[PDB]
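Asker: Okay, here's the structure, questions in a sec.
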Amino acid sequence: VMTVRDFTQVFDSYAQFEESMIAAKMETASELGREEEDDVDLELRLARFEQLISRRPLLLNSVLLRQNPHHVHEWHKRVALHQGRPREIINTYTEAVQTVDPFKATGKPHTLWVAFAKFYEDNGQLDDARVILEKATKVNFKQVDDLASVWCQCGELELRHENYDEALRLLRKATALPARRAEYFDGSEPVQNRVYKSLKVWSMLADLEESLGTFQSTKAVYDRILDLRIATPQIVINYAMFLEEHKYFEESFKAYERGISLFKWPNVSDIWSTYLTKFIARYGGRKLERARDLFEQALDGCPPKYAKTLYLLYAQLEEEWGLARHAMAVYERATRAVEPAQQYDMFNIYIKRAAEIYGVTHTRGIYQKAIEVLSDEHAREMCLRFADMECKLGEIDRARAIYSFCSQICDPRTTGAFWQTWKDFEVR
Amino acid sequence: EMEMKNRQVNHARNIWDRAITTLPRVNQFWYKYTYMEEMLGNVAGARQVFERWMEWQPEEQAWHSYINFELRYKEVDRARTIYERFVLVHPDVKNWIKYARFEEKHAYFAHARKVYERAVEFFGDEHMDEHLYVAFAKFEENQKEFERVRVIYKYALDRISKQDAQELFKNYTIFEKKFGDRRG
Amino acid sequence: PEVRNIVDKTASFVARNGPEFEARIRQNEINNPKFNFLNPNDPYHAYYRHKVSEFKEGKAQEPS
């Protein structure tokens, strides 16, 4: 034969041959279904064997799914694994685990090897499973994320194993193996990146923060050492586990350092600020000077958080600490950083903070400060509200001068109400 | 250059060697003869010419040119061999930071610790020369958290009246902050 | 943090009285490491630069 469609002619020749013997019963249908390798036809011989008239081939599932599923390694192995998947002869499952065709692949032989380990779990469980885990455990030297993912998958199958004695021993040794060597040998990965996989194996071994126990007091430091530099997918759950095992200020400071070095800007540092306030209240003591010193020290310059918070945590915490002096200082220093986006929220929070404390003169200083900072409508609305509030209380000099200030600002647009209201207020 | 322009190489070497042994202190004769040997092969007689060129004690411009010559043919052992006599002549900080170059070439781990011992015991005993520990902490930040806390803040006995100028102290602080394990 | 507090506070005074004070304070404590931050030789020098402008704009958060 030269090329494809010859095994299709022999295929249909076996379709008219549908019973060619009294023994194998037209084995040339499956033999034709095994023709070539992949990516040619592969549907002609199986489609003919099932196309005789109709009954069911029961062969064509493993025969069509037995020819190179997953170029090289790929999802095509599931196609060859689909025919008689739970049981056929209790044989072709090995062909489902049979892939070979060595080539460049990442994660496919490991995931298909874990699925083959599940087929080994239906094969009698521990029989042949440990040999598959040990054979697939070593591929080159590290430098792959599929290795620790397959070992962690074996750890999940060990979680399906009920009692955690042997699962904790094998998961303890297999989880302790990456501790010596992790990744970054050769490949396209510039760094090792052992935080994800290594922290996943260490988390599956101990300190799951959900159900499984047997987490030593040093297991949290074993996870933080498993990341070995910084990791913060779990920083909230990791700090929560360290708080569950300890609940002291050392875990709070270690969570603040791990959150600061974790990722720049308030990404994990915002969670370090929430855990810094909650840990400041529940550990460092209520109304503590060191809590405000550290909270104001870490968040000092800052970018504008999510939207912005430079104040309410430290400003409200300082106002509720029992000191009416430093509350005003934190109100002015918080007023400088109040609204980097020029939002009226922080403006009304500063004007309200000056309204509930001090008195008139503070509202006048907040009126001049609110009129100093201007974006578009900020100085007009603030100067108008403080102008009416000052005219309803003080003399009419601040109303006339506030009107002259309202002439230089508040571009005309439509308006017209402020001029008539100011004229009526001057008439009154 | 006239005898080099022609195809006669034997009389060329016979005039080049007496030229360079007559006038050792000039650089251009040795430079153009070694460049003619760049046009020629890489035989060990070139290395004999280069070790004679090391023997007359020239400036930095010759010596780091010869180590670039050793780099452009991928020599690991011999370039390490010729570089031990380099530091004992010129104690320049530009050469103190570049004696620690096998770190950025081979990563040299245990002998990198030995080279960093050599960087910490020599001159700059109480004043640090304000530049060596910058590159030391730079490579140690390129490495893990082995001994990076000690050198910048805890080995502060060798300060120069403020331990640093204003231009780099907060840079030291943010150099320590966001490149660690980042614990809570 | 002391460094950020002295930076923030010094920046505030220099923000109100003008940069003429930055020079005074810098030359008045040039040998004193408590003010080393005012020179470009310190790591937080860049942080302070922002604080001055910020206090002038009247938007920053005063200390506590």
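Numbers in chain C come straight from Swiss-Prot, and the residues shown are 47-110, in order.
The deposited model was determined using electron microscopy, 4.5 Å.
Backbone N, Cα and C define each Cβ position, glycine as well.
Pulled these from Swiss-Prot:
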| type | residues | note |
| --- | --- | --- |
| MUTAGEN | C:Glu48 to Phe | SLURP 1 motif acquires binding to SF3A3; when associated with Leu-55 |
| MUTAGEN | C:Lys55 to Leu | SLURP 1 motif acquires binding to SF3A3; when associated with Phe-48 |
Asker: Long-range neighbours only, meaning 6 or more apart in sequence with Cβ under 8 Å: which ones does C:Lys55 (mutagenesis position) have?
Answerer: C:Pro109
Asker: Reduce the DSSP letter at C:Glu48 (mutagenesis position) to three states and note it down.
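Answerer: It is helical.
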Asker: If you draw a 10 Å sphere around the Cβ of C:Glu48 (mutagenesis position), how many other Cβ atoms fall inside it, taking every protein chain shown into account?
Answerer: 9
